[PDB]
Amino acid sequence: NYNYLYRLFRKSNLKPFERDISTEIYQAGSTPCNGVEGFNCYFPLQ
Amino acid sequence: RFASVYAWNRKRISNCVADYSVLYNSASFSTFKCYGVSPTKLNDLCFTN
């Protein structure tokens, strides 16, 4: 099944017993995020 | 004079600082991959040769 998916990266570590369901394209670069897929922003949910 | 896949330009590089951030903040190359490590933290956790 391809439905079960995890998080590849985000801003920092998670506080214990905390859930993050955000789908915003994580900005892994100094270039400001354009809100879509590119060379610095990737979809956090892998 | 880029080499071919059968015979590479074997560059054994040694003690120095490799600024992965320089190659990571610039999109001159089409694709950059690094095994299990974000490029930025590549400048913090270091290795031998």
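Heads up, chain A uses Swiss-Prot numbers, so what you see runs 448-493.
According to its header, this structure was worked out by electron microscopy, 3.1 Å.
Backbone N, Cα and C define each Cβ position, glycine as well.
Record note (Swiss-Prot), natural variant A:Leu452 to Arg: In strain: Delta/B.1.617.2, Epsilon/B.1.427/B.1.429, Kappa/B.1.617.1, Lambda/C.37, 19B/501Y, Omicron/BA.4, Omicron/BA.5, Omicron/BQ.1.1; Contributes to cellular immunity evasion and increases infectivity. The unchanged residue is displayed. A coil conformation is recorded for A:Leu452 (variant position) in the three-state DSSP classification, outside any helix or strand.
Listed in Swiss-Prot as a natural variant, A:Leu452 to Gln is described as follows: In strain: Omicron/BA.2.12.1.
A sphere of 10 angstroms centred on the C-beta of A:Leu452 (variant position) encloses 9 other C-beta atoms. Record note (Swiss-Prot) on the mutagenesis of A:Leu452 to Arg: Increased resistance to neutralizing antibodies. Decreases HLA binding to NF9 epitope. Increased binding affinity to human ACE2.
A:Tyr453 to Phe appears in Swiss-Prot as a natural variant; the accompanying note says: In strain: B.1.1.298. Cβ-based neighbour count (10 Å, all protein chains) for A:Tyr453 (variant position) stands at 7.
According to Swiss-Prot, the mutagenesis experiment A:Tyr453 to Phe carries the following note: Decreased HLA binding to NF9 epitope. Increased binding affinity to human ACE2.
DSSP assigns A:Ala475 (mutagenesis position) to coil, not to a helix or a strand. Note on A:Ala475 (mutagenesis position): other Cβ atoms within 10 Å of its Cβ, all shown chains, come to 20. For the mutagenesis result A:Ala475 to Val, the note given in Swiss-Prot is Increased resistance to neutralizing antibodies.
According to Swiss-Prot, the naturally occurring change A:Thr478 to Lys is described as follows: In strain: Delta/B.1.617.2, Omicron/BA.1, Omicron/BA.2, Omicron/BA.2.12.1, Omicron/BA.2.75, Omicron/BA.4, Omicron/BA.5, Omicron/BQ.1.1, Omicron/XBB.1.5, Omicron/EG.5.1.
Taken residue by residue with DSSP, A:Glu484 (variant position) is part of neither helix nor strand, so it is coil. Spatially close to A:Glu484 (variant position) yet at least six residues away along the chain are A:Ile472, A:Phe490, judged by Cβ distances under 8 angstroms. A natural variant is reported in Swiss-Prot for this position, A:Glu484 to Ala, and the note states: In strain: Omicron/BA.1, Omicron/BA.2, Omicron/BA.2.12.1, Omicron/BA.2.75, Omicron/BA.4, Omicron/BA.5, Omicron/BQ.1.1, Omicron/XBB.1.5, Omicron/EG.5.1.
For the natural variant A:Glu484 to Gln, Swiss-Prot gives this note: In strain: Kappa/B.1.617.1. The structure shown keeps the original residue.
Around the Cβ of A:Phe486 (variant position), the same chain contributes A:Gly476, A:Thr478, each under 8 angstroms and 6 or more positions distant in sequence. Annotation of the natural variant A:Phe486 to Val in Swiss-Prot: In strain: Omicron/BA.4, Omicron/BA.5, Omicron/BQ.1.1; the original residue is retained in the structure shown.
Summarising the environment of A:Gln493 (variant position), the number of other Cβ atoms within 10 Å of its Cβ, over all protein chains shown, is 9. For the naturally occurring variant A:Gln493 to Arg, Swiss-Prot gives the following note: In strain: Omicron/BA.1, Omicron/BA.2, Omicron/BA.2.12.1.
Proximity to chain B (Cβ-Cβ distance under 8 Å) holds for the following recorded positions out of A:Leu452, A:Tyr453, A:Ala475, A:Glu484: A:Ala475.
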